[PDB]
Amino acid sequence: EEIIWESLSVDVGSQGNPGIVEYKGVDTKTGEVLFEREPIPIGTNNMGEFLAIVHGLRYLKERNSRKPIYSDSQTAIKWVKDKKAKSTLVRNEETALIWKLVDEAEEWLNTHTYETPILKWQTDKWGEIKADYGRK
RNA sequence: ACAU
DNA sequence: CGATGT
Ligand SMILES: [K+]
Ligand SMILES: [K+]
Ligand SMILES: [K+]
Ligand SMILES: [Mg+2]
Ligand SMILES: [Mg+2]
């Protein structure tokens, strides 16, 4: 504890896992939706969580914002730290789009710098992350 | 087991 | 119940 309210919170939403994947980022303090990705026909929860963080990094950098990012995903936080999304999802024609986006997100991480702290949202203490889709 |  | 991940 406690919550850094001056922050950006991100989350994935899906229909199936693997299944249709989307994500969004919100102002933690107000819940204002700041970005939303068009649904991607097949992906995994963790791919979406990863893309959401990287999109947040790009969004904040473009706006010269030093706010931290909250994610509830232990997995995605680690993938971003490593600059490598270690997904098990088969690479085939059906999954080409999500894998293109993941590949491109890794590529962005490997060609840009950032100081943005990427913080674990402590769901057990604070409840659902403010970017949550409310589907569970 | 923990995080989804 | 099923799945994705460390
Ligand atoms: K949800
Ligand atoms: K959660
Ligand atoms: K498991
Ligand atoms: Mg989440
Ligand atoms: Mg959620």
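Residue numbering for chain A follows Swiss-Prot; the residues present correspond to positions 61-196, in that order.
Looks like X-ray crystallography, 1.4 Å, at least that's what the header says.
Any Cβ shown, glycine's included, is placed from N, Cα and C.
Feature annotations, courtesy of Swiss-Prot:
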- A:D71, A:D192: Mg(2+) 1 binding site (BINDING)
- A:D71, A:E109, A:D132: Mg(2+) 2 binding site (BINDING)
- A:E109 to Q: Loss of activity (MUTAGEN)
- A:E188 to A: Strongly reduces activity (MUTAGEN)
- A:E188 to Q: No effect (MUTAGEN)
- A:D192 to N: Strongly reduced activity with manganese. Loss of activity with magnesium (MUTAGEN)
Chain-internal residues, separated by at least six, CB under 8 A from A:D132 (Mg(2+) 2 binding site): A:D71, A:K180, A:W181, A:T183, A:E188, A:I189
Tertiary neighbours of A:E109 (mutagenesis position) (same chain, Cβ under 8 Å, six or more apart): A:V70, A:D71, A:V72, A:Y83, A:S131, A:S133, A:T135, A:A136
Sparsest-packed of the listed mutagenesis positions (A:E188, A:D192) - C-beta count within 10 angstroms: A:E188
Contacting recorded positions, sequence order - A:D71, A:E109, A:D132, A:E188, A:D192 vs ligand 1, Cβ under 6 Å: A:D192
Listed recorded positions adjacent to ligand 5, that is, members of A:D71, A:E109, A:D192 whose C-beta is under 6 A away: A:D71, A:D192
Neighbour count (Cβ, 10 Å) for A:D71 (Mg(2+) 1 binding site): 23
A:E109 (mutagenesis position) - helix vs strand vs coil (DSSP): helix
Residues close to Mg(2+) 2 site centre defined by A:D71, A:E109, A:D132, Cβ within 8 Å: A:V70, A:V72, A:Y83, A:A112, A:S131, A:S133, A:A136, A:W181, A:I189, A:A191, A:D192
Residues among the recorded positions A:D71, A:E109, A:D132 that border ligand 2 - Cβ under 6 angstroms, in sequence order: A:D132
